[PDB]
Amino acid sequence: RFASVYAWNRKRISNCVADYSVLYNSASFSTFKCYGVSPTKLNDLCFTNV
Amino acid sequence: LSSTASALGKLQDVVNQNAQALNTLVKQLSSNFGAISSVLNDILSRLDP
């Protein structure tokens, strides 16, 4: 259960280690869209804000 | 010569012009030039090759 598109919900994640490799390997999502940053890059890249 | 550095000012101005040209190149690196980031490394880290 999640909020509507008009009432979009934003959650700050901090002080945790983030890996997108597991999410990409599963490939559960039918489509993947990346613009400013890209998936292969997310694994090596370190992001201050999630 | 001791009282006024203006006589050697033209020689200093030529050195200043060379320094200004090097400074301009440093400023150019800061300029985005239409790229998302001025730094080449920042673009490489966040984007596919």
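What you see of chain A is 346-395, where the numbers are those given in Swiss-Prot.
Looks like electron microscopy, 3.6 Å, at least that's what the header says.
Cβ coordinates are placed from backbone N, Cα and C, and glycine is handled just like the others.
The natural variant A:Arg346 to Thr is recorded by Swiss-Prot, whose note states: In strain: Omicron/BQ.1.1, Omicron/XBB.1.5, Omicron/EG.5.1. Around A:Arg346 (variant position), no same-chain residue at least 6 positions away in sequence has a Cβ under 8 Å from its Cβ.
Under natural variants, Swiss-Prot gives A:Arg346 to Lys with this note: In strain: Mu/B.1.621.
One natural variant named in Swiss-Prot is A:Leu368 to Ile, and its note says In strain: Omicron/XBB.1.5, Omicron/EG.5.1. In sequence order, A:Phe374 are the residues of the chain that are 6 or more apart from A:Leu368 (variant position) and have a CB within less than 8 Å of its CB. Mapped onto three states, the DSSP output places A:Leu368 (variant position) in helix.
Sequence-distant contacts (6 or more apart, same chain, Cβ under 8 Å) of A:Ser371 (variant position) do not exist in this structure. The note that Swiss-Prot attaches to the natural variant A:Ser371 to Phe is: In strain: Omicron/BA.2, Omicron/BA.2.12.1, Omicron/BA.2.75, Omicron/BA.4, Omicron/BA.5, Omicron/BQ.1.1, Omicron/XBB.1.5, Omicron/EG.5.1.
Record note (Swiss-Prot) on the natural variant A:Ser371 to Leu: In strain: Omicron/BA.1.
Natural sequence variation is annotated in Swiss-Prot for A:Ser373 to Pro, with the remark: In strain: Omicron/BA.1, Omicron/BA.2, Omicron/BA.2.12.1, Omicron/BA.2.75, Omicron/BA.4, Omicron/BA.5, Omicron/BQ.1.1, Omicron/XBB.1.5, Omicron/EG.5.1. DSSP assigns A:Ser373 (variant position) to coil in the three-state reduction, placing it in neither a helix nor a strand.
In this chain, no residue six or more apart from A:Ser375 (variant position) has a CB-CB distance below 8 Å. Quoted from Swiss-Prot, the note on natural variant A:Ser375 to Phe is: In strain: Omicron/BA.1, Omicron/BA.2, Omicron/BA.2.12.1, Omicron/BA.2.75, Omicron/BA.4, Omicron/BA.5, Omicron/BQ.1.1, Omicron/XBB.1.5, Omicron/EG.5.1.
According to Swiss-Prot, the natural variant A:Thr376 to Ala carries the following note: In strain: Omicron/BA.2, Omicron/BA.2.12.1, Omicron/BA.4, Omicron/BA.5, Omicron/BQ.1.1, Omicron/XBB.1.5, Omicron/EG.5.1. Non-local neighbourhood of A:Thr376 (variant position): empty, since no residue in the same chain at least six residues away has a C-beta under 8 Å from its C-beta.
A 10 Å cutoff on Cβ-Cβ distances gives A:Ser373 (variant position) a total of 5 other Cβ atoms nearby, all chains included.
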